[PDB]
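Enquirer: Can you read through this structure? Questions will come right after.
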Amino acid sequence: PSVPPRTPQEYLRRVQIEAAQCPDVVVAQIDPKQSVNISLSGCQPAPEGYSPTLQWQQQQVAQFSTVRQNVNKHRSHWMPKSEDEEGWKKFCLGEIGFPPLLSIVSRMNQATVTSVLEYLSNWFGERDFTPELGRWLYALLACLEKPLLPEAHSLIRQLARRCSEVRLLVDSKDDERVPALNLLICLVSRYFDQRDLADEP
Amino acid sequence: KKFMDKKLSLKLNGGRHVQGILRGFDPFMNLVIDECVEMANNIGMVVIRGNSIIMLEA
Amino acid sequence: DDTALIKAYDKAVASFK
Amino acid sequence: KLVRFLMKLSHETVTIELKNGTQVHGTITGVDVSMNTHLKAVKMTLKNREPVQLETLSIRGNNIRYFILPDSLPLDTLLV
Amino acid sequence: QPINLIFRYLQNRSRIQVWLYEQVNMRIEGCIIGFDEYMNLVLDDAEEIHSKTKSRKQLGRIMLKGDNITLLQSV
Amino acid sequence: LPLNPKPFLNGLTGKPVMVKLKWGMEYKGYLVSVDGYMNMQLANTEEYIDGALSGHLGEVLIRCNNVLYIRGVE
Amino acid sequence: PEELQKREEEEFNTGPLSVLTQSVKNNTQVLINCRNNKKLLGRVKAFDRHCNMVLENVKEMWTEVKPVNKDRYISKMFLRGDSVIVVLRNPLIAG
């Protein structure tokens, strides 16, 4: 009672009893700043008119799926080195360079598919968008199996960001680039689940 | 029951080893080890937790 | 069709209307 | 409570991050009350490996980092 | 039994050293003035004891969580 | 006069604390709140990695499990 | 009883889990530090005593080798509380 305790289980009963008399939760009112966490940007919206309609977006996504099925037929039938940024750039784009034939993309493993995408993004930041570039990106995207690594998700968002910026330079929809850019943006944004980047018109 | 008062060496998590003689234990796998030596040193009597004891051999 | 991809791409671009 | 919600997710396909960072895509066959998950039609993405198909896989609740859920998933419904 | 040994450390108010689960480069040292069934310990006049560096940081009175405990000794 | 863990904890609310985490980071702030499971809420929170002031986070919930020890500060 | 639970929800409107019930009540965003060594910025749709969480519109943010910010987006998510370290109320973010 008022003694102290002599065995532990007693003490513990003692402490337990005490702890049920305590309030369970306790809020203390106080009387009176923050760092910032950088965060990478969304896509740049499309100039007025340049935005593709939902049915077109859904048309390609569907279409792109089917394409990726085909890609696994060849992939059953089985080049610069994986780390060769320079030779991969040359190989694909050239000066010309090699197109993306199933022959070739079907021989590339995923870690390479990924690398290469990186290289063509680093080329794309500092050079202009050709149609040749266009095919490659689209191919490497058709060779990317999922579920994607986080690192790979970040890559293709970077790439889609880089497309939307370039789309602001354009001055007529007649530009060759516009369709290609809208596509890649749509595929990352809808096929690869990054719908924060999507062009909801 | 019959590791009791029988010398033994323990392997603990984070890669640590311990040599002493089992003196007592409970349902929760906690131990009392007597005359214990840290194998990197005599450190007397010590309470070891249930977990944190990867291996336990004589 | 070893160039199914290059073809698919062009069809897809092209299909913009 | 929230695990009640998980248990309503049979035949939903999801991606799971493991604590080792492995991404695991498959279709839920069942979730138990301690978050242990059985999947089928499974594709496992590894840091320095190619992928792995598997007919089935079951996973301990305490090896999961999180679940990525299908976007179409209707949450407000299932939160009841 | 082990609880008896912890309890004993409470009666004597012994100075003890704790082996941390998650952390091997460091131990905690203090006099024990309370605990509970989760083995959470109120710990008086406490010290972080570094390894290699032979350094000791005064904390004062701290509450140590029970899940962190690999091992308890006396000092 | 044994001081036991919950009462000790309850006794810290309102006041400056240094919570230190099982993974090495620690958090100084005014312990606003506390619950059954020893989750905690801090205000005017400051993060220390390696012991180097890292961030100013304002208000912050800390999950119970991650905590190593908590102590008072002046 | 079972209505005593109700004590649970009062315990949420106050006490450190308020942080989350803020987000659920107001459609506010939180910032969660996770063990994966990444940060999640999203809205809380639901949560329990363990900080298991349903999230919406999550950005997974991290840096990596000088160091480059990386991110990724996640429409809907079930986060195990285990993975949680801290949670910021009213975080501050900038492009």
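We number chain A the way Swiss-Prot does; in order, the residues shown are 42-73, 79-124, 135-151, 174-279.
Even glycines carry a Cβ here, placed using N, Cα and C.
Pulled these from Swiss-Prot:
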MUTAGEN   A:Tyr52 to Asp  Impairs binding to Sm complex proteins
MUTAGEN   A:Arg213 to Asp  Impairs binding to SMN1
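How buried are these features, and what lies next to them?
Expert: Sequence-distant neighbours of A:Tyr52 (mutagenesis position) (same chain, 6+ apart, CB under 8 A from its CB) are A:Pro46.
Mapped onto three states, the DSSP output places A:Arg213 (mutagenesis position) in helix. All protein chains shown were included, and the count of other CB atoms within 10 Å of the CB of A:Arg213 (mutagenesis position) stands at 22.
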Enquirer: Do you have the Cα distance in Å for A:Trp124 and A:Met135? The stretch of 10 residues between them isn't modelled.
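Expert: So the endpoints of the gap, A:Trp124 and A:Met135, lie 15 Å apart at their Cα atoms.
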